[PDB]
Amino acid sequence: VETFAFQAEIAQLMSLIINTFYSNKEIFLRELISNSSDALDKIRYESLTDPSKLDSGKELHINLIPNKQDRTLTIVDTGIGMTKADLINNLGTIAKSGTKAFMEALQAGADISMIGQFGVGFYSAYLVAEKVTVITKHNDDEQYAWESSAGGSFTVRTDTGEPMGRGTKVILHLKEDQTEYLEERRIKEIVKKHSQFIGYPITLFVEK
Ligand SMILES: COc1ccc(-c2c(-c3cc(Cl)c(O)cc3O)noc2NC(=O)C(C)C)cc1
(Lines of atoms letter the chains of each structure in order from A and count residues from 1; the text may use other names and numbers.)
(Lines give C-alpha, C1' and ligand atoms only; values in the text may rest on other atoms or scores of the structure.)
Protein backbone atom coordinates (compact mmCIF):
# COMPACT_ATOMS: atom_id res chain seq x y z
CA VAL A 1 0.00 0.00 0.00
CA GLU A 2 1.41 3.38 -1.06
CA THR A 3 0.39 6.57 0.78
CA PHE A 4 0.43 9.99 -0.90
CA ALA A 5 -0.21 13.57 0.14
CA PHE A 6 -2.94 15.45 -1.69
CA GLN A 7 -1.77 18.64 -3.31
CA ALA A 8 -2.27 21.53 -0.90
CA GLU A 9 -5.08 22.99 -3.02
CA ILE A 10 -7.01 19.73 -3.12
CA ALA A 11 -6.63 19.18 0.63
CA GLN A 12 -7.99 22.71 1.05
CA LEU A 13 -10.97 21.93 -1.19
CA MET A 14 -11.72 18.75 0.75
CA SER A 15 -11.59 20.57 4.09
CA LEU A 16 -13.99 23.22 2.75
CA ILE A 17 -16.41 20.53 1.57
CA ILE A 18 -16.22 18.72 4.89
CA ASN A 19 -16.39 21.79 7.12
CA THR A 20 -18.85 24.16 5.41
CA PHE A 21 -22.49 24.17 6.46
CA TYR A 22 -24.40 23.21 3.31
CA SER A 23 -27.69 21.31 3.40
CA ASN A 24 -28.02 20.46 -0.32
CA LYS A 25 -25.77 17.42 -0.06
CA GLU A 26 -27.68 15.31 -2.60
CA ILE A 27 -25.72 16.83 -5.48
CA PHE A 28 -22.87 14.38 -4.81
CA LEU A 29 -24.81 11.70 -6.70
CA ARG A 30 -25.23 13.83 -9.82
CA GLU A 31 -21.51 14.57 -9.81
CA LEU A 32 -20.47 10.93 -9.58
CA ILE A 33 -22.99 9.81 -12.19
CA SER A 34 -21.67 12.59 -14.43
CA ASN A 35 -18.13 11.27 -14.04
CA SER A 36 -19.31 7.75 -14.85
CA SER A 37 -21.09 9.05 -17.94
CA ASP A 38 -17.90 10.82 -19.05
CA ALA A 39 -15.85 7.64 -18.64
CA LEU A 40 -18.49 5.68 -20.55
CA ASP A 41 -18.41 8.25 -23.35
CA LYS A 42 -14.66 7.74 -23.56
CA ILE A 43 -14.65 3.97 -23.95
CA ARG A 44 -17.54 4.22 -26.38
CA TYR A 45 -15.66 6.67 -28.59
CA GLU A 46 -12.39 4.76 -28.46
CA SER A 47 -14.17 1.52 -29.38
CA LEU A 48 -15.25 3.06 -32.70
CA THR A 49 -11.67 2.94 -33.97
CA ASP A 50 -10.57 -0.08 -31.92
CA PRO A 51 -13.42 -2.55 -31.26
CA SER A 52 -11.05 -4.79 -29.28
CA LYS A 53 -11.24 -2.26 -26.45
CA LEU A 54 -14.63 -3.77 -25.61
CA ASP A 55 -13.18 -7.27 -25.14
CA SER A 56 -13.27 -6.45 -21.42
CA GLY A 57 -17.03 -5.89 -21.57
CA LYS A 58 -19.46 -4.62 -24.20
CA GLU A 59 -22.21 -3.35 -21.92
CA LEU A 60 -22.04 0.36 -21.07
CA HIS A 61 -24.04 1.14 -17.95
CA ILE A 62 -24.18 2.45 -14.39
CA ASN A 63 -25.35 0.52 -11.30
CA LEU A 64 -26.27 2.10 -7.96
CA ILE A 65 -25.99 -0.32 -5.06
CA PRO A 66 -27.01 0.65 -1.52
CA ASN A 67 -26.02 -1.58 1.41
CA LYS A 68 -27.51 -0.68 4.79
CA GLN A 69 -25.56 -3.39 6.60
CA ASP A 70 -22.23 -1.92 5.48
CA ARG A 71 -23.60 1.64 5.33
CA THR A 72 -22.22 2.01 1.81
CA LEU A 73 -23.56 3.39 -1.43
CA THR A 74 -21.64 2.00 -4.39
CA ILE A 75 -21.67 3.48 -7.87
CA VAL A 76 -20.39 1.08 -10.55
CA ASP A 77 -19.76 1.89 -14.21
CA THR A 78 -18.20 0.06 -17.16
CA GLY A 79 -16.43 3.14 -18.48
CA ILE A 80 -12.83 3.50 -19.59
CA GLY A 81 -11.29 3.07 -16.13
CA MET A 82 -8.39 4.98 -14.60
CA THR A 83 -4.71 4.12 -14.83
CA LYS A 84 -2.26 4.26 -11.94
CA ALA A 85 -0.88 7.50 -13.41
CA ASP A 86 -4.42 8.95 -13.51
CA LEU A 87 -4.95 8.13 -9.84
CA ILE A 88 -1.65 9.38 -8.46
CA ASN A 89 -0.59 12.30 -10.61
CA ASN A 90 -2.44 13.26 -13.75
CA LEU A 91 -6.02 13.87 -12.68
CA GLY A 92 -4.71 15.79 -9.69
CA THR A 93 -2.67 18.06 -11.98
CA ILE A 94 -5.90 18.96 -13.76
CA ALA A 95 -7.81 19.20 -10.50
CA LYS A 96 -5.43 21.92 -9.26
CA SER A 97 -6.55 24.55 -11.77
CA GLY A 98 -10.18 23.48 -11.46
CA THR A 99 -9.99 23.84 -7.70
CA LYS A 100 -8.38 27.26 -7.86
CA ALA A 101 -11.16 28.41 -10.20
CA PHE A 102 -13.89 26.90 -8.01
CA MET A 103 -12.48 28.57 -4.89
CA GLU A 104 -12.41 31.96 -6.56
CA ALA A 105 -16.01 31.48 -7.68
CA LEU A 106 -17.16 30.61 -4.17
CA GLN A 107 -15.71 33.99 -3.22
CA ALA A 108 -17.63 35.71 -6.01
CA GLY A 109 -20.66 34.16 -4.29
CA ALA A 110 -21.06 30.87 -6.14
CA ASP A 111 -22.38 27.89 -4.24
CA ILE A 112 -21.03 24.40 -3.75
CA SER A 113 -23.54 22.95 -6.24
CA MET A 114 -21.62 24.43 -9.18
CA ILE A 115 -18.54 22.33 -8.35
CA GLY A 116 -18.94 20.14 -11.44
CA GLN A 117 -18.48 23.15 -13.73
CA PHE A 118 -14.87 23.17 -12.53
CA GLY A 119 -14.22 19.49 -13.17
CA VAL A 120 -13.74 18.60 -9.51
CA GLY A 121 -17.22 17.26 -8.67
CA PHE A 122 -15.81 13.98 -7.37
CA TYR A 123 -14.80 15.68 -4.14
CA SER A 124 -18.46 16.44 -3.38
CA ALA A 125 -18.52 12.78 -2.28
CA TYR A 126 -17.14 14.09 1.03
CA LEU A 127 -20.41 15.89 1.69
CA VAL A 128 -21.87 12.50 2.60
CA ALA A 129 -18.97 10.05 2.97
CA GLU A 130 -16.41 9.70 5.76
CA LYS A 131 -14.28 7.48 3.50
CA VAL A 132 -14.30 6.91 -0.25
CA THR A 133 -12.81 3.87 -1.95
CA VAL A 134 -12.38 3.86 -5.75
CA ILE A 135 -11.70 0.53 -7.48
CA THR A 136 -10.79 0.97 -11.12
CA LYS A 137 -9.58 -1.02 -14.11
CA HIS A 138 -8.35 0.39 -17.42
CA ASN A 139 -7.53 -1.89 -20.37
CA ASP A 140 -3.88 -2.95 -20.36
CA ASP A 141 -3.32 -1.78 -16.77
CA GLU A 142 -3.96 -3.52 -13.46
CA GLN A 143 -6.94 -3.16 -11.15
CA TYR A 144 -6.27 -0.53 -8.47
CA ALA A 145 -7.88 0.60 -5.25
CA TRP A 146 -7.65 4.28 -4.32
CA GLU A 147 -8.88 5.31 -0.90
CA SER A 148 -9.09 8.41 1.26
CA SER A 149 -10.73 9.54 4.48
CA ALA A 150 -9.42 13.04 3.75
CA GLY A 151 -7.04 14.51 6.32
CA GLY A 152 -4.57 15.32 3.57
CA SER A 153 -3.66 11.84 2.32
CA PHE A 154 -4.84 9.04 0.04
CA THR A 155 -3.66 5.50 -0.63
CA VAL A 156 -3.25 3.45 -3.79
CA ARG A 157 -2.74 -0.30 -3.98
CA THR A 158 -3.14 -3.07 -6.51
CA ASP A 159 -6.58 -4.55 -5.84
CA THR A 160 -6.95 -8.25 -5.02
CA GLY A 161 -10.74 -8.20 -4.67
CA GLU A 162 -13.12 -9.49 -7.33
CA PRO A 163 -11.91 -8.61 -10.87
CA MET A 164 -14.00 -5.92 -12.60
CA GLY A 165 -13.25 -6.40 -16.28
CA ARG A 166 -13.17 -2.67 -17.01
CA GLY A 167 -14.51 0.46 -15.36
CA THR A 168 -14.83 2.14 -12.00
CA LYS A 169 -16.54 1.39 -8.70
CA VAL A 170 -16.90 4.22 -6.17
CA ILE A 171 -17.72 2.97 -2.67
CA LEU A 172 -19.05 5.69 -0.37
CA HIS A 173 -18.79 4.83 3.30
CA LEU A 174 -21.53 7.14 4.50
CA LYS A 175 -21.42 9.40 7.55
CA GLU A 176 -23.70 8.25 10.36
CA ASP A 177 -26.26 11.01 9.74
CA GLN A 178 -26.38 10.59 5.94
CA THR A 179 -28.08 7.20 5.69
CA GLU A 180 -31.00 8.68 3.75
CA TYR A 181 -28.87 8.05 0.66
CA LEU A 182 -29.34 4.30 1.17
CA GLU A 183 -33.14 4.58 0.84
CA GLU A 184 -34.57 3.46 -2.51
CA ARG A 185 -37.14 6.27 -2.61
CA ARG A 186 -34.50 8.90 -1.95
CA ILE A 187 -32.06 7.63 -4.56
CA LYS A 188 -34.82 7.40 -7.19
CA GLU A 189 -35.85 10.97 -6.38
CA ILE A 190 -32.31 12.28 -6.77
CA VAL A 191 -31.67 10.44 -10.03
CA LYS A 192 -34.94 11.68 -11.51
CA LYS A 193 -34.18 15.26 -10.39
CA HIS A 194 -30.55 15.60 -11.52
CA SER A 195 -29.60 12.71 -13.83
CA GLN A 196 -32.76 12.27 -15.93
CA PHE A 197 -31.04 12.54 -19.29
CA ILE A 198 -27.88 10.50 -18.75
CA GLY A 199 -27.33 8.50 -21.94
CA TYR A 200 -26.64 5.14 -20.29
CA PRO A 201 -28.90 2.80 -18.32
CA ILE A 202 -28.85 3.51 -14.59
CA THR A 203 -30.00 0.55 -12.53
CA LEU A 204 -30.89 1.12 -8.90
CA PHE A 205 -30.39 -2.16 -7.05
CA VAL A 206 -32.78 -2.89 -4.20
CA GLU A 207 -31.69 -4.34 -0.87
CA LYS A 208 -32.45 -7.93 0.09
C1 LIG B 1 -14.37 14.84 -14.46
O2 LIG B 1 -13.17 14.16 -14.30
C3 LIG B 1 -13.11 12.77 -14.54
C4 LIG B 1 -11.87 12.14 -14.46
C5 LIG B 1 -11.76 10.77 -14.68
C6 LIG B 1 -12.89 10.03 -14.97
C7 LIG B 1 -12.75 8.54 -15.20
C8 LIG B 1 -13.37 7.48 -14.41
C9 LIG B 1 -14.30 7.76 -13.24
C10 LIG B 1 -13.87 8.61 -12.23
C11 LIG B 1 -14.75 8.90 -11.18
CL12 LIG B 1 -14.23 9.87 -9.85
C13 LIG B 1 -16.03 8.35 -11.15
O14 LIG B 1 -16.89 8.68 -10.14
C15 LIG B 1 -16.45 7.51 -12.19
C16 LIG B 1 -15.58 7.22 -13.24
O17 LIG B 1 -15.95 6.35 -14.23
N18 LIG B 1 -12.97 6.32 -14.95
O19 LIG B 1 -12.14 6.55 -15.98
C20 LIG B 1 -11.96 7.83 -16.18
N21 LIG B 1 -11.10 8.49 -17.15
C22 LIG B 1 -11.52 9.63 -17.92
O23 LIG B 1 -12.69 10.01 -17.92
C24 LIG B 1 -10.49 10.30 -18.80
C25 LIG B 1 -11.09 11.02 -19.98
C26 LIG B 1 -9.55 11.16 -18.02
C27 LIG B 1 -14.15 10.64 -15.05
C28 LIG B 1 -14.26 12.03 -14.82
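Per Swiss-Prot, chain A residues shown: 17-224, in order.
So how was this one determined? The header says X-ray crystallography, 1.7 Å.
Note: Cβ is positioned from N, Cα and C throughout, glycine not excepted.
DSSP assigns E47 (mutagenesis position) to a helix. Record note (Swiss-Prot) on the mutagenesis of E47 to A: Strong ATP-binding. Strong interaction with HSF1, HIF1A, ERBB2, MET, KEAP1 and RHOBTB2. No effect on interaction with TSC1.
Under the three-state DSSP scheme, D93 (mutagenesis position) falls in the strand class. Neighbour count (other Cβ atoms within 10 Å of the Cβ, all protein chains): 27 for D93 (mutagenesis position). Swiss-Prot gives this note for the published mutagenesis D93 to A: Impaired ATP-binding. Strong interaction with HIF1A, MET, KEAP1 and RHOBTB2. Loss of interaction with HSF1 and ERBB2. Los of interaction with TSC1.
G97 to D appears in Swiss-Prot as a published mutagenesis result, with the remark: Abolishes ATPase activity. Cβ neighbour count for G97 (mutagenesis position) (all protein chains, 10 Å cutoff from its Cβ): 25.
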**Request:** Pop the Cα-Cα gap between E47 (mutagenesis position) and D93 (mutagenesis position) into the table, whole Å please.
**Result:** 14
**Prompt:** About how far apart, in whole Å, are the alpha carbons (Cα) of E47 (mutagenesis position) and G97 (mutagenesis position)?
**Reply:** 17
**Asked** If you draw a 10 Å sphere around the Cβ of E47 (mutagenesis position), how many other Cβ atoms fall inside it, taking every protein chain shown into account?
**Response** 21
